[PDB]
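J.: Below: one structure in structure tokens.
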Amino acid sequence: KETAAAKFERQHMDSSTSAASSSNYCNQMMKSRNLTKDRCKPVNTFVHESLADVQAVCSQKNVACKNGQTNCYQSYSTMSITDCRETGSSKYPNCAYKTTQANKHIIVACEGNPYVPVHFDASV
């Protein structure tokens, strides 16, 4: 039983590298985090900040979620992130991605007790 909080860590946390390691980063990370197992996940963002710093976003700027729920939070500081986007030639099971590094404010949805990130909504 993977919890929602653990799923967010698997799908979205990568504190180990300070930035998009290489042009192959998304190709390796989308696979190793199990985001290409059943299908090529089309887009996905990894955050290169400490877990504590990302969890703290749940007490930062409350903003509307893209789905219209109210439990989304925008980081006051910018964070190092890597966006992964599936290439046009990518065909499962050989999912292929472009790796793009950015420094943006993240928006996450938070739930539970403790109140922790469960969904990556956007970067701005």
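To match Swiss-Prot, the residue numbers of chain A are left as they are there, and the shown ones run 27-150.
Quick check of the header: X-ray crystallography, 1.5 Å.
Every residue gets a Cβ built from N, Cα and C, even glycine.
So Swiss-Prot lists these for the protein:
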type: ACT_SITE; residues: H38; note: active site, proton acceptor
type: ACT_SITE; residues: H145; note: active site, proton donor
type: BINDING; residues: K33, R36, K67, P68, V69, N70, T71, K92, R111; note: substrate binding site
type: MUTAGEN; residues: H38 to A; note: Loss of activity
type: MUTAGEN; residues: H145 to A; note: Loss of activity
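On this model, are these features tucked inside or out on the surface, and what's nearby?
T.: Counted within 10 Å of its Cβ, the other Cβ atoms near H38 (mutagenesis position) come to 20, all protein chains included.
The DSSP secondary structure for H145 (mutagenesis position) is strand.
The Cβ neighbour count for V69 (substrate binding site), using a 10 Å radius and every protein chain shown, is 10.
Reduced to three states, the DSSP call for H38 (mutagenesis position) is helix.
A 10 Å cutoff on Cβ-Cβ distances gives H145 (mutagenesis position) a total of 20 other Cβ atoms nearby, all chains included.
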